[PDB]
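Q: Before I ask anything, here is the structure I am working with.
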Amino acid sequence: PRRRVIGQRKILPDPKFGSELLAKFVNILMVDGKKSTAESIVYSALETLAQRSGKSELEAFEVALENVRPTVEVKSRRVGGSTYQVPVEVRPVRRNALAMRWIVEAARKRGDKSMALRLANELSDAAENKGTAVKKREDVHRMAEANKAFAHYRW
Amino acid sequence: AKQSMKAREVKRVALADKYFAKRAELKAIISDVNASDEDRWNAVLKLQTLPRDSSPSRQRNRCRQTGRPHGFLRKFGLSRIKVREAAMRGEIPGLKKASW
Amino acid sequence: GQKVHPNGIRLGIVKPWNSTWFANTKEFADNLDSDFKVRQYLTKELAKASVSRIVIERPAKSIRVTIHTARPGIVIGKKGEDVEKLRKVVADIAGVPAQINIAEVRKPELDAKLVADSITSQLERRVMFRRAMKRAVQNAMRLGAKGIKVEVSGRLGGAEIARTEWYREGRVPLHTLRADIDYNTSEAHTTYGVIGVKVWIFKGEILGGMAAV
Amino acid sequence: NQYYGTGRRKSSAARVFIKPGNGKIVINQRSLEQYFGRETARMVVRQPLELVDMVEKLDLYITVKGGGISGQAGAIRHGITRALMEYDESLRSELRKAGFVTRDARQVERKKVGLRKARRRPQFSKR
Amino acid sequence: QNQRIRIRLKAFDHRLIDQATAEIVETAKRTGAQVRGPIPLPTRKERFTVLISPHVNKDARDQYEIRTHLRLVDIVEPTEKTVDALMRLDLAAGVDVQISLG
Amino acid sequence: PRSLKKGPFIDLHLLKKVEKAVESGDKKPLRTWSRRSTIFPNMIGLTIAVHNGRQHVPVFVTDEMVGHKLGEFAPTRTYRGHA
Amino acid sequence: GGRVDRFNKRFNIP
RNA sequence: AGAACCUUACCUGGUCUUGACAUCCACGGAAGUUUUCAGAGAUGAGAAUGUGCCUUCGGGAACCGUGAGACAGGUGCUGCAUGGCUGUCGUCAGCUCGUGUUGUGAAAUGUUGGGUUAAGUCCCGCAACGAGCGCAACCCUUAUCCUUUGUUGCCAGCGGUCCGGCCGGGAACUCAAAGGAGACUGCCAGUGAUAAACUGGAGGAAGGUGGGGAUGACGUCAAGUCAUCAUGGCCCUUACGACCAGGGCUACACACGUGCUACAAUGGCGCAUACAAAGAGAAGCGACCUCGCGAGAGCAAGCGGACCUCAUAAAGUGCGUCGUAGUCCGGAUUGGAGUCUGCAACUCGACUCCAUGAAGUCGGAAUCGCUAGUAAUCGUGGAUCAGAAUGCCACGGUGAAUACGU
RNA sequence: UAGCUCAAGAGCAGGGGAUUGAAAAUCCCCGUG
Ligand SMILES: [Mg+2]
Ligand SMILES: [Mg+2]
Ligand SMILES: [Mg+2]
Ligand SMILES: [Mg+2]
Ligand SMILES: [Mg+2]
Ligand SMILES: [Mg+2]
Ligand SMILES: [Mg+2]
Ligand SMILES: [Mg+2]
Ligand SMILES: [Mg+2]
């Protein structure tokens, strides 16, 4: 990345809904290259989420991300003598990534018999702006609101 | 390895070669089921008497030029470095650098 | 810990092997040791006969052995009785009959093997190492060699401290397998240590020659 | 008549014979649903069809050997692509843009000396 | 079959064996014998790895290979003369031949 | 362990010794530089000086030792403690 | 016990 | 690239000395065999047996044994004596030389300055002009096409078939191993000093070095290796040499390095069930069939191998399967009981079985790899090898995330 | 008054792991009557 400019690798859409967003989600959730088990858990979790709240799988999934997705973060810039935590706005593509990442992390943390059960409740709470995943968004925003004073030199 | 160790090795194989027929038939009686119990036991005792060296498990693969007991290769014989040497100078018929 | 053997890397393309006898995983092992023993024997008996490459081929139930020398007349002898006795003694070592060729070495200077043997004989006779190198270099250059690079290593001069002088005239490429550089090695057993000798003779690219003809 | 195409993804070579009929894509005598499992696999094989007009008007006779699901399925798709081009010499545009005509040259990288895999290196200790 | 003989040529080079192959096929055709084409079989490549250092440093390893080329030619009609000719015929020392009717 | 189909293995030198010992009621220790043999019912009550590498340890064969080899009853390493 | 009983039956006792 | 004995260089128990290996002459015995016994075995007694071959008819090649001599012998010493091989900086783009010039002089210049590049790569510049070891290419492997060739490989078009490429048939195609073809910055446009270069674009299987592997500049570290070997000098030499029986090299209050396997429900088992590559194999691989929990075994085809064999791919899928528990997680450890390898399996082997079922619920400071078929993953193979892989080396299968940027 | 130095607490010192070309220094973890 010193000189090599990198384009963007194209990813195949998910087999069921043909969604580029969900194809990335199963990739982040996938462990040990076991895709087949990954979408099975996700698809069953989506079925539970859709039935538990009525809304279509795709519309419900997007709402949960929108309620957890952060808009500003703090970068680490070695300004002058000592490094400070510089708040920096995050590009829209990266926004999706962090949101999906926190979901998988929070899922594994919660205790439930089936991760499917986890994902469902996790997305459901996120739509309600509750749960561990959304809690990071306020914490990330608090970090970027307490340090909002250092907003005249970025990287 | 020293010259002496190579001399001991060739003695091991020579002794095993001379008694190779006797060992093959004697073990056949042991292995074969239905043989008399006393017969099998006598065969065991005979093998004991039979010089230890004569056993093919008493030979250690060594380089035919230096006698190195480690790093041997059945194919191409020689030894680790020895293979190279011949292959490097152009004595091995077919070896070369692999870039698969 | 660097610089691979130029002969080996080019053993398939350009340089040919010194043994082209097909075999399996059984007889192969034996054949090798017999070839080892015969070559060492011959080198001892003809170290003064300017031998350069003792090619050994094992035809079906045969062991045709060739010898590249710069003094064929010395090797053969009047009515070649000497060659005849060599055949007998070498053939019994590995059994099977034997046929001997003498691939005369034209312009011995261009052959690194011969040159390194000459240089080492000088060093045994205690000849100023610096002189020896210059002679060999000039000899090759005048006789027509695109490049020469000779290296000397060991307790040169007799001192207990190591040393590695090297002289190079003309192009001596070693990263182009399309060349024809010969790299013989020699272990001069001088009184002090074992001075080593390696010589590269870039005879000329085999571009037109491709791989074989 | 017969329309032939050759496909290759990782180590699988696929022979495709195209003739009109009622679809019923046969893969090594077995039926479609039987040969392929994971929904993703079957979707990718049929990508060129929907991309063009003959989604299922014609039929596809397929023979494949070697490799795994991915390889086999991908090579079948690649063979269909080349064979349709041979049949019409006009589908290039859409097929080329859809990156279907390009032969996927990614192969399993060979293992190297000193490494446990292609690029993975034994764990290193600074001191 | 009808006394048919299959001839297998084994060598270690990609040229020598092809050169020798021409001799073994041209002769039969010249004497009027139908010899099946020089069918190429997979060239077995045995791969060896050896420590290039006399002591430690186990990463300095070398990769060698042996390419065994094996061409095969079938003569359906075993005419006496051609068979006898191929027998007496001498071939390049580099290549090796396993003459078996079956 | 040794295959059941092959029976027990005993050294002939030791074997010869015990034969002579039982027919004469000898009580002297049996000198042996071997340990590969197995305990036989006919050696019960004898004392055998088993080599351990530098010395011969006298071991009194008992009833419970039947079926085991001489090697299990002759420790080869002298280990007291690391402190 | 058994040390001898085992030996007895297991081996043919030649 | 593999300590049960072997190995082994170690200990220790016992043998031994022109020596096991090495010549040289005389010397004796053909050699050699078969067996006995001393003994841990070395070594030591006994016998019987043959008594040759070769000329020549003596004695010789031998060989086995005695003595003498010279020598032999050391995994003894020294890598700061060396050769030789190897590590390393670093596949980093550098390192130089000639000639000329400059400066008293060591030096400088070239080699840098303005561009460009993965690059001392190319371009202008210019007291330099040339050159050379590098770089790049030339190599191998992969990616598409052709021809040639159809095996046992192939089966499209064939018809019959037992539905089995099986068997006729064929040569389509796959596949293979030879010849080739092909990517060139070429093309197109843009940018740049009218350059070099770059940029996008078309075409094209493939775009800039298409993807790997091979290939390590001058040198550095008196780097490592005398235990591969060779070798220099010293030292040893009834012993620092050698033989052989047993042990040790697997010892354990202890710390680290590198692997493996788990801390689970992506699981967890049950059954059904789809798809590979690469290999190896003749005292070997071993179909089978039969028996055996299994491990195995009998039984024995074929196979020197595109034919037969190892051989089961497993990750995956189909339904069922239990509910967070130290668990139907994981499951070390042992109390035993079988097979197999091998003189021989205790020290100190490997596998199968019973019973046992721990720690461990994602691991402080710290620290590793990796940017694509990579990581992550899940098999299989192979060398070493009587037998003894989580090690190494290969080969598939599945298969990501991320790069603003300096 | 924990081995010192003061209160059976804390710290210092102890060990282990870090970090050090490499040692102190420092970081962590634990043992500290
Ligand atoms: Mg063994
Ligand atoms: Mg041992
Ligand atoms: Mg050194
Ligand atoms: Mg100058
Ligand atoms: Mg240059
Ligand atoms: Mg290059
Ligand atoms: Mg040093
Ligand atoms: Mg050292
Ligand atoms: Mg060990």
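To match Swiss-Prot, the residue numbers of chain A are left as they are there, and the shown ones run 2-156.
So this one's electron microscopy, 4.5 Å, going by the header.
Here the Cβ of each residue, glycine as well, is placed from N, Cα and C on the backbone.
When I checked Swiss-Prot for this same protein, it listed these features:
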type	residues	note
MUTAGEN	A:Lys36 to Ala or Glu	Defective in ribosome assembly
MUTAGEN	A:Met116 to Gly	Significantly decreases affinity for its own mRNA
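Can you tell me where each of these features sits in this structure?
A: DSSP assigns A:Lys36 (mutagenesis position) to a helix in the three-state reduction. Residue density at A:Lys36 (mutagenesis position): 16 other Cβ atoms are found within 10 A of its Cβ, drawing on all protein chains shown.
DSSP assigns A:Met116 (mutagenesis position) to a helix in the three-state reduction. A C-beta separation below 8 Å, combined with a sequence spacing of at least six in one chain, links A:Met116 (mutagenesis position) to A:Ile42, A:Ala46, A:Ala108, A:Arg109.
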